[PDB]
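Below is one structure, written out as structure tokens; the observations come after it.
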Amino acid sequence: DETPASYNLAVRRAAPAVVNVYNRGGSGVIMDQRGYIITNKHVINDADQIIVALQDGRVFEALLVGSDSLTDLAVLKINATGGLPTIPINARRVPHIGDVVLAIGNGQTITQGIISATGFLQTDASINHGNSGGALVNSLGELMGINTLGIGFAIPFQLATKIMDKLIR
Amino acid sequence: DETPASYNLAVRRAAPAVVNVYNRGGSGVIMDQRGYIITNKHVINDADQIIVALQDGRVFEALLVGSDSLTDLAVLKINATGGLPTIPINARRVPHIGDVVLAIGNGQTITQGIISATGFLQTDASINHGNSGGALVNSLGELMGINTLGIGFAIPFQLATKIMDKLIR
Amino acid sequence: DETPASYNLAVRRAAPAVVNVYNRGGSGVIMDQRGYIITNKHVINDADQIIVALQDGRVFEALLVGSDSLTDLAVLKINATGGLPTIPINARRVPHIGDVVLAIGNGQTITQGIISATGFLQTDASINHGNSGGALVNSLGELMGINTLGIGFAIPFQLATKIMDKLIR
């Protein structure tokens, strides 16, 4: 009949770029075409072998670029091939309180909510060990933050961008 | 003044069809005019007498048509009278991830959320023993699933439709 | 680029009027210019000195006007100065089930949800000891209720208005 209210647009626009992290004898986000992926520290602590899994079926072995114990963030590196799904980033967008946000983690689950505060970034979107290290995007799909660990916490994409660049030293 | 953002439309369109189940010395959904009602198995296990209560005030004694231990579903039957409120069904609607959904259970409570995954159907709408067996509809009121038992689970209306038809054997 | 789905409008329209309550050796809401503030009883029980903190930075010492053990409500009084941010009230608005609502409490956190029932007022917006006594507004910012203590509870603004007026005796 008509159009059901949905945020699927932001899903098919951001979800592809979110991956799953594993250990061969956690969540992650594809930042740029170079193949850099932001995740969490507690996800890679004592990692024998880091593995990345895309939604399209592709599987990679990830390289630990570096981590930051302060913000619990970590950067990974995979062999950038032809055609990588990257997380939509908008450095001009200013996260206002009340903005609708989706939390993308892991089975690939999508929770809905809003920006509670911007003190870090608080959100009422269901966060857990599954989506810990996943993405946080607005209705447009623009990355607002990186989920961390009755209210959830993420790291502003602005900050995460900086920290990522510094870990590449 | 102006119009407050609301999903009341889907409420006055689906809520009437959702009923309450009891035992005379759980939730349920009115499917068709014939008087068939889908509920959960754990709701009728060891039932002395099944009772159905509509939102309009009408009260009925329900008949156990049959259950399916696999999907935890059950079908009831009440004497179809003149004028039954049926749950809006749309077999053409395809549940996409990110779609806004309401969870209708039981006091008649309405929780809001989205479709997390479609693996079953995951949703961040608050689900509990109250709405266990209730309806799950989009902003249009179209039945998306039947709630079951930090993330909730429902059964695709497509599947539930089949299983219901088979229990009528 | 474009416009991200958000309820920030209701925030910059209601949040200023919500304050924080303290005890000098809880949440509250600025009702009118006179300086009357609605809060919860359990927040002021055994209070040595009641203190009110606005979002603009202003700090006041509050006066206990009176409380109502029944609805767990309480009314405070501060020296009404020039220019007070008051909570948007609309006595003509009728709270329908399914309406989008924000819960404003305390760091100043904003949770999103809907009106579940209107029996009291039920809401799936995350409520806790933080926002206990805070505001509950629709997408327009119009006060729908006062939060109290897997589902949250508030008091209809219609009722709270009456009880407030009676405590001023």
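Residue numbering in chain C adheres to Swiss-Prot, whereby the residues present occupy positions 41-65, 80-160, 165-177, 189-218, 231-250 in order.
Method on record in the header is X-ray crystallography, 2.7 Å.
For all residues, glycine too, the Cβ spot is worked out from N, Cα and C.
C:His96 (active site, charge relay system) carries a helical DSSP state (H, G or I). With a 10 A radius on its CB, C:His96 (active site, charge relay system) counts 15 other CB atoms from all the protein chains. As annotated by Swiss-Prot, active site, charge relay system applies to C:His96 (among others).
The active site, charge relay system annotation in Swiss-Prot covers C:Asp126 (among others). Under 8 Å, Cβ to Cβ, and six or more positions away along its own chain, C:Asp126 (active site, charge relay system) finds C:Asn94, C:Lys95, C:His96, C:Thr217, C:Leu218.
On its own chain, C:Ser201 (mutagenesis position) has C:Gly80, C:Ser81, C:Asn94, C:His96, C:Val97, C:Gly159, C:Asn216, C:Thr217, C:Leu218 as residues at least 6 apart in sequence with a Cβ closer than 8 Å to its own Cβ. In the three-state DSSP classification, C:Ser201 (mutagenesis position) falls within coil. For C:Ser201 (among others), the entry in Swiss-Prot reads active site, charge relay system.
In the three-state DSSP reading, C:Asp122 (mutagenesis position) counts as strand. Using a 10 Å Cβ-Cβ cutoff, C:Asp122 (mutagenesis position) registers 15 neighbours. In Swiss-Prot, a mutagenesis experiment is listed as C:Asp122 to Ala, annotated with the note Causes substantial reduction of peptidase activity. Binds activator peptides.
The mutagenesis experiment C:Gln191 to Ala is recorded by Swiss-Prot, whose note states: Loss of peptidase activity. Around the Cβ of C:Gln191 (mutagenesis position), the same chain contributes C:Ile173, C:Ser174, C:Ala175, C:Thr176, C:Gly177, C:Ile232, C:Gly233, C:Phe234, each under 8 angstroms and 6 or more positions distant in sequence. Mapped onto three states, the DSSP output places C:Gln191 (mutagenesis position) in strand.
The mutagenesis experiment C:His198 to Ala is recorded by Swiss-Prot, whose note states: Behaves like wild-type. Cβ neighbours of C:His198 (mutagenesis position) (same chain, under 8 Å, six or more residues apart in sequence): C:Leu218.
According to Swiss-Prot, the mutagenesis experiment C:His198 to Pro carries the following note: Partially bypasses the requirement for peptide activation, acts synergistically with mutations that disrupt contacts between the protease and PDZ domains and with an rseB disruption.
Under the heading of mutagenesis, Swiss-Prot lists C:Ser201 to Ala and annotates it as follows: Does not restore RseA degradation in a degS disruption. Loss of RseA degradation.
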In this deposited model, 11 residues are left out between C:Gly177 and C:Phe189; how far apart are their Cα atoms, in Å?
5
Name the mutagenesis positions, out of C:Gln191, C:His198, C:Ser201, that lie close to chain B, meaning a Cβ-Cβ distance under 8 Å, keeping sequence order and answering 'none' if none do.
C:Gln191
